[PDB]
Amino acid sequence: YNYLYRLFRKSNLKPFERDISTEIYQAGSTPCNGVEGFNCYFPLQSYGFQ
Amino acid sequence: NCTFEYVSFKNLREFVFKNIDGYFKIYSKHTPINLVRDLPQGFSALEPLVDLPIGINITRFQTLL
Ligand SMILES: *[C@@H]1O[C@H](CO)[C@@H](O)[C@H](O)[C@H]1NC(C)=O
């Protein structure tokens, strides 16, 4: 679980752009305001390699 | 963090800074001047100094003095 990728972002990267920001992403009407829920998600996720 | 490091009126001193594809690029020039009321008309082209692989977004800046 040490390896991660970004599953959510505001907009696509420019060439060689790098981004460490961890803030909760909003995908719809729900005001997420720092917590997960329906259309509210933590942006970094793991492959869980087995 | 702390991911990169490098070490290298009488005058008008002139600089240019620009960022392209996550590279960051600098140019400059230095000259004597006759008068200080406004920028003096004429030519003295600026020349490159450094080109840094920063991989960072820049939208604001400030002078340190
Ligand atoms: C840099 O990040 C800011 C804040 O997210 C954003 O407004 C800006 O559009 C980004 N820079 C460029 C060149 O798009």
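Numbering, chain B: per Swiss-Prot, residues 165-172, 186-242 in sequence.
Looks like electron microscopy, 3.1 Å, at least that's what the header says.
Including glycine, each Cβ sits where the backbone N, Cα and C put it.
Record features, source Swiss-Prot:
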| type | residues | note |
| --- | --- | --- |
| MUTAGEN | B:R190 to K | Partial loss of biliverdin affinity |
| VARIANT | B:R190 to S | In strain: Gamma/P.1 |
| VARIANT | B:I210 to V | In strain: Omicron/BA.2.75 |
| VARIANT | B:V213 to G | In strain: Omicron/BA.2, Omicron/BA.2.12.1, Omicron/BA.2.75, Omicron/BA.4, Omicron/BA.5, Omicron/BQ.1.1 |
| VARIANT | B:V213 to E | In strain: Omicron/XBB.1.5, Omicron/EG.5.1 |
| VARIANT | B:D215 to G | In strain: Beta/B.1.351 |
| VARIANT | B:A222 to V | In strain: 20A.EU1 |
| MUTAGEN | B:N234 to Q | Increased resistance to neutralizing antibodies |
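Mapped onto this structure are the features recorded in Swiss-Prot.
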residue	record	contacts (Cβ under 8 Å, 6+ apart)
B:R190	mutagenesis position	B:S205, B:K206, B:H207
B:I210	variant position	B:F186, B:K187, B:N188, B:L189, B:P217
B:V213	variant position	B:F186
B:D215	variant position	none
B:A222	variant position	B:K206
B:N234	mutagenesis position	none
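For the recorded site, B:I210 (variant position), the DSSP three-state label reads coil. With respect to ligand 1, the recorded positions B:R190, B:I210, B:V213, B:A222, B:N234 contribute B:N234 as residues with a C-beta closer than 6 angstroms to one of its atoms, given in sequence order. Chain A lies within reach of B:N234, taking the recorded positions B:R190, B:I210, B:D215, B:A222, B:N234 and requiring a CB-CB distance under 8 A. According to its DSSP assignment, B:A222 (variant position) is coil. For the recorded site, B:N234 (mutagenesis position), the DSSP three-state label reads coil.
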